[PDB]
Amino acid sequence: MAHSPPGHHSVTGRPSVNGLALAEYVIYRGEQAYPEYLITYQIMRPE
Amino acid sequence: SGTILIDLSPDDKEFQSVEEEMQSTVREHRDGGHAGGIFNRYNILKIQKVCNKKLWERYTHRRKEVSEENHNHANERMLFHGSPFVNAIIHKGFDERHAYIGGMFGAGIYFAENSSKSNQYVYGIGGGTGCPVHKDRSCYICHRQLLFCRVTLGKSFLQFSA
Ligand SMILES: Cc1ccc2sc3nncn3c2c1
Ligand SMILES: [Zn+2]
């Protein structure tokens, strides 16, 4: 696993083309996330 | 492992706010649905609360460290994570085995505000070969799992990117 950029705890990937896209985030320490909810689902076929 | 899964009732305000964040963050993907399938919404089958004393104290311990390095600001988000290894994550927690070495921002653990983005990774990088049973990245039958995770960002490096 790589290191955060010096002086940073994470990386934000900000969308700079696709106007509808929300952000993605990267952490470099497993201890910086807690898996609070397990969601079981199916994707639905559009009508 | 120490992990117990508590079923939330569909009547529970917690089930309802988690379902709304799942449904409201679906978007169209530039791959036209290649990795994650073609869909506008989900059928939510179950929401379970993940309870592990040891993994929670490991989280709050690191969260206090980050906040003390960032003017008492953890910069905590709720974000989606998709992985074939959710069973290992809920029992043993996140670690370097859940990193992506070839990710656009290097070997780290990736999270998304878009549930539909995390959906592209449930069956592997770019959807892998799709569901175990039908080898179908757009399977409407097989049950998928996502995590909705508490994530400490602290001071985040801003990358402008396509
Ligand atoms: C490699 C990669 C890049 C972006 C994302 S956003 C997300 N949500 N769950 C997994 N991921 C990933 C994985
Ligand atoms: Zn299937």
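Chain B is numbered as in Swiss-Prot; the shown residues are, in order, 951-1112.
Keep in mind that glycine also has a Cβ here, set from the backbone N, Cα and C atoms.
Listed in Swiss-Prot for this protein:
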MUTAGEN   B:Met1054 to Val  Loss of activity
BINDING   B:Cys1081, B:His1084, B:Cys1089, B:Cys1092  Zn(2+) binding site
What are the sequence-distant neighbours of B:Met1054 (mutagenesis position), meaning same chain, six or more residues apart, C-beta distance under 8 angstroms? B:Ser1111
Among B:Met1054, B:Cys1081, B:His1084 (the recorded positions), residues with Cβ under 8 Å to chain A, listed in sequence order: B:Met1054
Let me know how many other Cβ atoms fall within 10 Å of the Cβ of B:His1084 (Zn(2+) binding site). 13
Winner by Cβ contact number (other Cβ atoms within 10 Å) across the binding-site residues B:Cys1089, B:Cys1092: B:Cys1089
Neighbours of the Zn(2+) site B:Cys1081, B:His1084, B:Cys1089, B:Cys1092: Cβ within 8 Å of the Cβ centroid, same chain, sequence order. B:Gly1080, B:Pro1082, B:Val1083, B:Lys1085, B:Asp1086, B:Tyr1090, B:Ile1091
Restricting the recorded positions B:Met1054, B:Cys1081, B:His1084, B:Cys1089, B:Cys1092 to those with Cβ under 6 angstroms from ligand 2 leaves B:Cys1081, B:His1084, B:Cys1089, B:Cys1092
Near B:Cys1081 (Zn(2+) binding site), which residues of its own chain have a C-beta under 8 A away, given they sit six or more steps off in sequence? B:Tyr1073, B:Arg1087, B:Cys1089, B:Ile1091, B:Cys1092
